[PDB]
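Read through the structure below, which is laid out as structure tokens, and then see the notes.
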Amino acid sequence: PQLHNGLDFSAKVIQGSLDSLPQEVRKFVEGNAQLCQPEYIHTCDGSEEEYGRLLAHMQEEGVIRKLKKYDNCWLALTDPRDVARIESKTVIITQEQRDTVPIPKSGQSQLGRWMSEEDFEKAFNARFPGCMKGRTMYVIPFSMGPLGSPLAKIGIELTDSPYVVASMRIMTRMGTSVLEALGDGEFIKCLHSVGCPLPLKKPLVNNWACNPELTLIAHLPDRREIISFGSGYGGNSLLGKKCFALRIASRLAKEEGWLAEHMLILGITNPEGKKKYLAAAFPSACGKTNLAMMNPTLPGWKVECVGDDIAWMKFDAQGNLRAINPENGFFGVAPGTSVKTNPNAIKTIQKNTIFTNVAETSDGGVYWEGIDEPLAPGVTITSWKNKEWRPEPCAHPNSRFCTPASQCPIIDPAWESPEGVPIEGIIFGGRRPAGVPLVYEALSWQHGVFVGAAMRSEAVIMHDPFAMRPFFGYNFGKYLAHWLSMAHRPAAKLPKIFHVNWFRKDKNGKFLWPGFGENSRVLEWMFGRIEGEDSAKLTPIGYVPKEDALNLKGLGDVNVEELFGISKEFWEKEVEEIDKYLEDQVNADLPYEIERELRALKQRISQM
Ligand SMILES: Nc1nc2c(ncn2[C@@H]2O[C@H](COP(=O)(O)OP(=O)(O)OP(=O)(O)O)[C@@H](O)[C@H]2O)c(=O)[nH]1
Ligand SMILES: O=C(O)C(=O)CS(=O)(=O)O
Ligand SMILES: [Mn+2]
Ligand SMILES: [Mn+2]
Ligand SMILES: [Mn+2]
Ligand code: NA
């Protein structure tokens, strides 16, 4: 069988058995053990005891602190160099560049970062050999989607970070039951290392292992591999989330006829008890989580959360667009969360939650900018830098909570239903301080796809089509064609498409619209429009609410002519910016129908 000990790693297994693994899982584990040279192999079973043991271990190692105020909550503080996703160090590898991004006309692509296989092999070899020396390689078997769902997909993540294991237990369905469901089936291969083999060549900051210089988050869709090095943070290390559920999945979806999108999924119920599901794509830090868990101000209205970040959607045999949330938890921006901006999150995160880079109070609680809560006389604050802090923010602006979805008091009764929830409306939006109205509705499916493609958002006003700029797993031109093709599907029940702007400002630079829970007044209008109410007025950019169509009672000085005003001058500029972007960035792969919508919008604006 072999001539020495060789490639049998059985003797290093501290939990599980290599013999009991499905053979391709075994090969994946053993091959990467040979490569990365971990001291131990720990096959995760997903049990409470394992989780228990692992938190204790991290506490013992000074990697996390227990937050004594709450029930089983923990705080991790990071190296200030490793605090977020980094788009620039994120790449996709294909034989042909054009499969990954459109070939731009004049400029550099901002629709992805392609890397040749040969550049990646050099990069890979400069990073992973020996990279786990002295550490445990954890084998995390995980399901994206409920453990049986026809939309669900299985991954195996190898990692040397117990913080990733713990976070993956919350953010995915993890453990032995996943291996048992996998059998000899296909799985996504996820390899992760913090890139700090022992003994340490460089000094660790705040006991947070990372390698900023060599950080690289790679996707290789044709090998169905995700390979990430150097960062322990969120989207860089929790491979099921962005790398798998958006980048890899979007390419699988294109091939198999479904969608993987940066969308919340919410259930909304009117005072009659009539309920619809909606999906919404906003860019990062633009309000998905606040919307998905909204506490509505309008009496009788209820919002329930199916998911807050990622949607997998597919037309069923009946023509309804079905959506699942493939995550098991919410990895939510901490700062700005308060009892008045997101009371439901406040209720969720007080137990079994891991916080990263927030501040800690002397009585063992958490603090951040915009928490909007007085502390008791005597209580002091340690900032995310492990320094005494008084009113430098006390929490990193991308600090995060990581919390179980099942704990959310408004979690939707169907949030785990294998068949998904039927989508009747899709909402696009971002941060636009000027010009873009509070809400408008697309003229058609094709206009709506154009509206998604035309999305922009203040970081500078960036382009962020479908809120997927950082997450396209393949050519965006082909992504547009894929969306447009959904109108060719027989019997498809195409949802209504809306665009919102919560962030318009006045000359004084303050928000024209109160937002948060008051956004229920906008969802009410959308609900009525889905029902077919004659509550809309035609404008050059699409349908807006008629005068007195929105419930504005009680706000009360809301400048509707400013909120809904449509300036020829602004829109002339806007279409110019959309045109230049699409021509350069999508170029030869821009579908005809999108160019036609551009032309049509330009024409309607010229007639003002
Ligand atoms: N003015 C205003 N700000 C809002 C509203 N909703 C959310 N925000 C702001 O948006 C930020 C929080 O956004 P998140 O919900 O964390 O963004 P997200 O889309 O969930 O981001 P990812 O989880 O990174 O995808 C804070 O600055 C909030 O003040 C709103 O209705 N009005
Ligand atoms: O950046 C985002 O859109 C996120 O949802 C957070 S992360 O998962 O990418 O770290
Ligand atoms: Mn030790
Ligand atoms: Mn979020
Ligand atoms: Mn996101
Ligand atoms: Na730390």
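Here Swiss-Prot sets the residue numbers for chain A, with the shown residues being 3-393, 397-464, 474-622 in order.
Looks like X-ray crystallography, 2.0 Å, at least that's what the header says.
Note: Cβ is positioned from N, Cα and C throughout, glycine not excepted.
According to Swiss-Prot, the protein carries these features:
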type	residues	note
ACT_SITE	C288	active site
BINDING	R87, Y235, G236, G237, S286, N403, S404, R405	substrate binding site
BINDING	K244, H264, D311	Mn(2+) binding site
BINDING	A287, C288, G289, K290, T291, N292, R405, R436, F530, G531, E532, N533	GTP binding site
MUTAGEN	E89 to A, D or Q	Abolished phosphoenolpyruvate carboxykinase activity; decreased affinity for oxaloacetate
MUTAGEN	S90 to A	Decreased phosphorylation and increased acetylation levels
MUTAGEN	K91 to Q	3-fold decrease of affinity for phosphoenolpyruvate
MUTAGEN	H477 to R	Destabilization of the closed state of the omega-loop, resulting in decreased capture rates for the weaker binding substrates associated with catalysis in the phosphoenolpyruvate to oxaloacetate direction
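Neighbours of the Mn(2+) site: apart from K244, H264, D311, residues of the same chain with C-beta atoms within 8 angstroms of the site's C-beta centroid are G237, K243, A247, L248, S286, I312, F485. In three-state terms derived from DSSP, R405 (substrate binding site) belongs to an extended strand segment. Remark: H264 (Mn(2+) binding site) has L248, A283, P285, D311, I312, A313, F480, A481, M482, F485 as non-local neighbours, by Cβ distance under 8 Å and separation of at least 6 in sequence. Residue annotation for GTP gives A287, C288, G289, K290, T291, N292, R405, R436, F530, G531, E532, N533. The furthest Cα pair among them is separated by 24 Å. Of all the recorded positions in the list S90, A287, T291, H477, the shortest Cα-Cα distance to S404 (substrate binding site) is found for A287. The substrate site is set by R87, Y235, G236, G237, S286, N403, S404, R405; from the centre of their CB atoms, other residues of the chain with a CB within 8 Å are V85, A86, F333, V335, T358.
Counting only the Cα atoms, the space from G289 (GTP binding site) to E89 (mutagenesis position) is about 20 angstrom.
Between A464 and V474, the deposited model skips 9 residues, and the Cα atoms of these two flanking residues are 6 Å apart. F530 (GTP binding site) sits 19 Å from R405 (substrate binding site), taking the CA atoms of both as reference points. You'll find the Cα of the residue listed as 'active site' roughly 17 Å from the Cα of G237 (substrate binding site). The most densely surrounded of the binding-site residues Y235, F530 is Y235 (count of other Cβ atoms within 10 A of its Cβ). If you take the Cα of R87 (substrate binding site) and the Cα of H477 (mutagenesis position), they are about 18 angstrom apart, rounded to a whole number. The recorded positions shown are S90, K91, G236, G237, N403; of these, the one with its CA atom nearest the CA of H477 (mutagenesis position) is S90.
Think of the gap as 3 residues with no coordinates, bounded by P393 and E397; the Cα atoms of those bounding residues are 8 Å apart.
Max Cα-Cα distance over the annotated substrate binders (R87, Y235, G236, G237, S286, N403, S404, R405) is 15 Å. By a simple count of nearby Cβ atoms, those within 10 Å, the most crowded of the recorded positions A287, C288 is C288.
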